[PDB]
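S.K.: One structure, as structure tokens, below. Some questions next.
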Amino acid sequence: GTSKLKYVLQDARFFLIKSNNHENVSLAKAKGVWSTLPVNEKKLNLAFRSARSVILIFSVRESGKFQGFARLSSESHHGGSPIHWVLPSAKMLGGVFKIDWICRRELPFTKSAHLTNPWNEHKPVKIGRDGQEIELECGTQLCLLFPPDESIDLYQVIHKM
């Protein structure tokens with residue numbers, strides 16, 4: 001079903017995350033973590049304190065697809081297990097956010113062509129720089145377009161809200 005998913009997304013904030021390569025998204029899916037440049041780290045930390053759920057929607061550059069979406073479970077923190085990201089300078093990154101995956105399945109951009117983002121000049125939601133905020137209604141509909149991920153149980157995610 002979709003009911004627990006809709007509950008998690010209620011009054012959520014949404015951010016577009018653009019990765020240079022698949023390896024970083026694979027590490028995030030395996031380890032439940034994400035890191036970003038300080039400008040976006042500050043935005044995500046502010047958003048995490050401000051909303052019931054903050055959702056990151058991932059897309060690998062040049063892939064023509066989104067690779068899934070996840071919910072922030074913490075603010076960024078330093079000094080944890082180092083993560084062997086594939087960089088385009090590791091010192092340039094901010095802290096590490098813990099994330100809980102909501103869907104690990106892909107969605108092609110062709111299926112989201114009817115969704116425009118008011119916070120990016122009403123361009124198709126696939127278009128945007130890393131860290132671009134997606135307005136509530138467009139973000140909710142985007143997440144509902146993904147194929148259901150039957151491997152994830154949202155009961156545990158609901159308890160953290």
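Numbers run from 1 along the shown chain.
We read in the header that X-ray crystallography, 1.5 Å was used to get this structure.
Backbone N, Cα and C atoms are what each Cβ position is placed from, and that goes for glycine too.
Quick paste from Swiss-Prot:
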MUTAGEN   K18 to L (Swiss-Prot position 361)  Does not affect ability to influence alternative splice site selection
BINDING   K18, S19, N20, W34, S35, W85, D130  RNA binding site
MUTAGEN   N24 to D (Swiss-Prot position 367)  Abolished binding to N6-methyladenosine (m6A)-containing RNAs
MUTAGEN   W34 to D (Swiss-Prot position 377)  Abolishes RNA-binding and ability to influence alternative splice site selection
MUTAGEN   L44 to E (Swiss-Prot position 387)  Does not affect ability to influence alternative splice site selection
MUTAGEN   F66 to D (Swiss-Prot position 409)  Abolishes RNA-binding and ability to influence alternative splice site selection
MUTAGEN   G68 to I (Swiss-Prot position 411)  Abolishes RNA-binding and ability to influence alternative splice site selection
MUTAGEN   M92 to A (Swiss-Prot position 438)  Reduced binding to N6-methyladenosine (m6A)-containing RNAs
MUTAGEN   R129 to F (Swiss-Prot position 475)  Reduced binding affinity for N6-methyladenosine (m6A)-containing RNAs by 9-fold
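On this model, are these features tucked inside or out on the surface, and what's nearby?
M.R.: Long-range Cβ contacts of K18 (mutagenesis position) within its own chain (separation 6+, distance under 8 Å): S59, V60, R61, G128, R129, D130. Secondary structure from DSSP puts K18 (mutagenesis position) in a beta strand.
DSSP classifies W85 (RNA binding site) as coil under the three-state reduction.
Here the Cβ of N24 (mutagenesis position) has 20 other Cβ atoms within 10 Å, regardless of which shown protein chain they belong to.
DSSP gives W34 (mutagenesis position) a strand state.
The DSSP secondary structure for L44 (mutagenesis position) is helix. Residue environment of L44 (mutagenesis position) contains 22 other Cβ atoms, counted within 10 Å of its Cβ in all protein chains.
According to DSSP, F66 (mutagenesis position) is assigned to a strand segment. Taking Cβ-Cβ distances under 8 Å and a sequence separation of 6 or more, the neighbours of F66 (mutagenesis position) in its chain are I57, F58, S59, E106, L107, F109, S112, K126, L142, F146.
Non-local contacts of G68 (mutagenesis position) by the CB criterion (under 8 A, 6+ apart in sequence, same chain) comprise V25, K29, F58, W101, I102, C103, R104, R105, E106, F146, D149.
All protein chains shown were included, and the count of other CB atoms within 10 Å of the CB of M92 (mutagenesis position) stands at 9.
In the three-state DSSP scheme, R129 (mutagenesis position) is classed as coil.
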S.K.: What's the straight-line C-alpha distance in angstrom from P88 to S89, 3 residues unmodelled between?
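M.R.: The answer is 8 Å, taken between the two Cα atoms.
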S.K.: What number of additional C-beta atoms lies within 10 angstroms of the C-beta atom of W85 (RNA binding site)?
M.R.: 18
